[PDB]
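One structure is given here, and the rest of the page talks about it.
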Amino acid sequence: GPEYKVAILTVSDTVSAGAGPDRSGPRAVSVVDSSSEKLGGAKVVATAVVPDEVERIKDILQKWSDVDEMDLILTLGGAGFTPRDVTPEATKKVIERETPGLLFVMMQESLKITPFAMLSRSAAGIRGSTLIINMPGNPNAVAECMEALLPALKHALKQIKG
Amino acid sequence: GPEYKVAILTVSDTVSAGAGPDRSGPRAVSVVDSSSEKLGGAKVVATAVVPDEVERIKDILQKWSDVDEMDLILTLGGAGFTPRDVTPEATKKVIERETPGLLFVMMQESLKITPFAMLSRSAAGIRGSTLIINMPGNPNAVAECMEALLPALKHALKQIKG
Amino acid sequence: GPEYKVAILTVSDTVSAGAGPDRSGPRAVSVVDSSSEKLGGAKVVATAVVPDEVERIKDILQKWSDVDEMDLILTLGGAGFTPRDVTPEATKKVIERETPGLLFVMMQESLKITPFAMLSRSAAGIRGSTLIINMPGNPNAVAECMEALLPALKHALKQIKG
């Protein structure tokens, strides 16, 4: 069906333990769905929630990439200065080829909105033919980051296939 | 009893040999005192001088992080193109979690003053609960960097903390 | 002879298999010459063509740096999202000290021209006394990249020398 399969992974001890709801996952889904056309026809086919533990985060990025063959994986949360925030360190263990331009743009554009954006420690890269991008836990943030990436994201997914 | 303990590491073969006064060290200290309130009550409680040798740099960063439990270490010097400049490589070996946002802002703002800022090779990150940031050797640089980071550095330290 | 020896490595399956010409090499050469004065008298004394293979790329970056003692290697291509593009992964295995500010500037400046600049995965750094800078595969790009760095590239090369 979908030209590009997208999966969104929410990282949060609080959500994962049933102690709270996921306010970022829906919005993330909603932004991808709303931009399907500019993304060359992409659709979120899976979401999941892990806690702030690297091995849990690694296993999913691995599975989604190697086995389910997702084309785009966004992570939400676990990428700030909190002691538990380990999303980037797990992300960095699984990508094969880094994509610093995407990080640069996310940081450049979100700084225009607030200096607290410098607290984002996001990683991004390519494993196999999957693009993986770390994004922040705030709901407003995915929208801000996806607006920033949108001009090039379709061309990026196109190039990873060839 | 300061809320956040800051420590300042001067890196310079020259200074460490006694061949000259430390110019960067004290000024740096003076900047932090000056910004104490904006930093949520941070104060320098220790300095040290080392030469341009990775092992010595690693040892003090390690000991200040692991044993003295400093909240903020700023290195000054050893982060340019000169053959002996190895501060960032030392730093990279001791941090656990990178914080590229701090490098981006320092780099974005310093470029507005001069294109020679592109020669800063600063690294930065977190080891345990210690934030570590490489800053240049010029005395005026510390202050320009501190001004650039100041809007978010209070919120950074409070997040590391708990 | 030349105050600074520059070498240009062109990375491309197509070019290396004699299935197409090098349109980037020549511009790169041309830009360096046209910029000899501002680079404190530099000159391209070698070029080569390798395919998209990490070992073939490392071998030359290693040889030019360690044996020929070049002072400035530029690479052209293999630094985007295509499956075969491994120039940056090659480059990172050989440099000893990274130079994130050259990357920050090349990205910042080229983003002003187009958002597809975010797809550049360039790396850059120093091995021995050799500056290594990745650049994109378009001919226009080397010129845009070199305009961004030229203000400081002289001081950089002078600082590596001693």
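The numbers used for chain C are those of Swiss-Prot, and the residues that appear cover 464-625, in sequence.
This entry, so its header tells us, was determined using X-ray crystallography, 2.8 Å.
The backbone N, Cα and C atoms fix where each Cβ goes, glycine too.
Mapped onto three states, the DSSP output places C:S475 (mutagenesis position) in coil. With a 10 A radius on its CB, C:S475 (mutagenesis position) counts 22 other CB atoms from all the protein chains. The mutagenesis experiment C:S475 to D is recorded by Swiss-Prot, whose note states: Reduced molybdopterin binding. Loss of adenylation activity.
Secondary structure from DSSP puts C:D485 (mutagenesis position) in coil. Here Swiss-Prot notes a mutagenesis experiment, C:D485 to S, with the remark: Reduced molybdopterin binding. Loss of adenylation activity.
There are 22 other CB atoms within 10 A of the CB of C:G600 (AMP binding site), with all protein chains counted. If you look up Swiss-Prot, you'll see C:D485, C:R486, C:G541, C:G600 marked as AMP binding site.
All protein chains considered, the CB of C:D515 (mutagenesis position) has 20 other CB atoms within 10 Å. Here the residue is the original one, but Swiss-Prot notes a mutagenesis experiment at this spot, C:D515 to H or N: Almost normal molybdopterin binding. Loss adenylation activity.
C:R547 to E appears in Swiss-Prot as a published mutagenesis result, with the remark: No effect on molybdopterin binding. Clear reduction in adenylation activity. All chains included, 14 other C-beta atoms sit within 10 angstroms of the C-beta of C:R547 (mutagenesis position).
Neighbour list (C:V557 (mutagenesis position), Cβ cut-off 8 Å, at least 6 residues apart, same chain): C:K521, C:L524, C:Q525, C:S528, C:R590, C:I595. Here Swiss-Prot notes a mutagenesis experiment, C:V557 to G, with the remark: Impaired folding. Loss of activity.
Under a cutoff of 8 A between CB atoms, and with a sequence separation of 6+ in the same chain, the neighbours of C:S573 (mutagenesis position) are C:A580, C:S583, C:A604, C:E607, C:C608, C:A611. The note that Swiss-Prot attaches to the published mutagenesis C:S573 to A is: Loss of molybdopterin binding. Loss of activity.
Under its mutagenesis entries, Swiss-Prot includes C:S583 to A with the note: No effect on activity. In the three-state DSSP assignment, the secondary structure recorded for C:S583 (mutagenesis position) is coil.
Record note (Swiss-Prot) on the mutagenesis of C:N597 to L: Loss of molybdopterin binding. Loss of activity. C:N597 (mutagenesis position) is surrounded by 28 other CB atoms, counting those within 10 A of its CB over all protein chains shown.
Comparing C-alpha positions, C:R486 (AMP binding site) sits nearest to C:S475 among the mutagenesis positions C:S475, C:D515, C:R547, C:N597.
Long-range neighbours of C:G541 (AMP binding site) (same chain, six or more residues apart, CB within less than 8 Å of its CB): C:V474, C:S475, C:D515, C:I520, C:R547, C:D548, C:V549, C:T550, C:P551, C:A553, C:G600. Taking only the Cα positions, the spacing between C:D485 (mutagenesis position) and C:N597 (mutagenesis position) is 17 angstrom.
Per the record's binding annotation for AMP, residues C:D485, C:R486, C:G541, C:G600 show a top Cα-Cα distance of 15 Å. Residue environment of C:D485 (mutagenesis position) contains 20 other Cβ atoms, counted within 10 Å of its Cβ in all protein chains. Taking the recorded positions C:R486, C:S583 in turn and counting surrounding C-beta atoms within 10 angstroms, the largest count is reached at C:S583.
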